[PDB]
There are 2 protein chains.
Amino acid sequence: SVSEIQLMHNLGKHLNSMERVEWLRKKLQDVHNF
Amino acid sequence: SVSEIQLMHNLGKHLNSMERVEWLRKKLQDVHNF
Ligand code: NA
Ligand code: NA
């Protein structure tokens, strides 16, 4: 069945979103610090 | 404006999804271990 494929696809999408939020966090750190 | 509100809403939704994936992970650890 493909429940585990669906789960892994959704997980990868969520991880990608979290990468973008961490991208933003570090941009904001640089504005704060420099 | 509301970009930062939208971002925090999306982030909370993604963190909630990761909590569910970690819930599943621990269930599967117990099936593997016990
Ligand atoms: Na599968
Ligand atoms: Na805002």
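All residue numbers given for chain B refer to Swiss-Prot; the residues shown span 32-65 in order.
Quick check of the header: X-ray crystallography, 0.9 Å.
Using N, Cα and C of the backbone, Cβ positions are placed for all residues, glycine too.
Over all protein chains present, the Cβ of B:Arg51 (mutagenesis position) has 12 other Cβ atoms lying within 10 Å. Under the heading of mutagenesis, Swiss-Prot lists B:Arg51 to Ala and annotates it as follows: Reduced affinity for PTH1R.
Where Swiss-Prot documents B:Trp54 to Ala as a mutagenesis experiment, the accompanying text is: Strongly reduced affinity for PTH1R. Note: B:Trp54 (mutagenesis position) has no non-local neighbours, i.e. no same-chain residues 6+ apart with C-beta under 8 A of its own C-beta.
Counting only same-chain residues at least 6 apart in sequence, none has a Cβ under 8 Å from the Cβ of B:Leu55 (mutagenesis position). According to Swiss-Prot, the mutagenesis experiment B:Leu55 to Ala carries the annotation: Strongly reduced affinity for PTH1R.
Record note (Swiss-Prot), mutagenesis B:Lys58 to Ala: Reduced affinity for PTH1R. The unchanged residue is displayed. In the three-state DSSP assignment, the secondary structure recorded for B:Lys58 (mutagenesis position) is helix.
The Cβ of B:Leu59 (mutagenesis position) lies under 8 Å from no Cβ of any same-chain residue at least six residues away in sequence. For B:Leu59 to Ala, Swiss-Prot lists a mutagenesis experiment annotated as follows: Strongly reduced affinity for PTH1R.
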